[PDB]
Amino acid sequence: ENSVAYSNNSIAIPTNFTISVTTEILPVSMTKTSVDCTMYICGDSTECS
Amino acid sequence: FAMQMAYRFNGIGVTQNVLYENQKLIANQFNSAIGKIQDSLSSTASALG
């Protein structure tokens, strides 16, 4: 919790600073899969294909 | 809060003197507008579409 010390006449001004460095990570691709549908489904049979 | 709104106004090119030389009016505009939100939401549910 933090009750902020507000009033009609009070301001908090920072006097020093930190140059924080922070990591944001994003995915940008999957792996480029391709599935050969006839060889997956019917694997090497003409009688299946 | 009046020190904050003068910055918010300064952030839209409306120089700070336009806020304080209108403050009670701006308060009444904001209060009246907040009041219309209740009457809108109370009068019709379909706004939550």
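We number chain A the same way Swiss-Prot does; the residues here are 702-750, in that order.
Structure determined by electron microscopy, 3.6 Å.
Here the Cβ of each residue, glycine as well, is placed from N, Cα and C on the backbone.
What Swiss-Prot records for this protein:
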VARIANT   A:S704 to L  In strain: Omicron/BA.2.12.1
VARIANT   A:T716 to I  In strain: Alpha/B.1.1.7
Point to revise | A:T716 (variant position) CB neighbourhood, other CB atoms within 10 A | key: 5
Study note, to complete from the structure: The rounded CA-CA distance in Å from A:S704 (variant position) to A:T716 (variant position) is 21
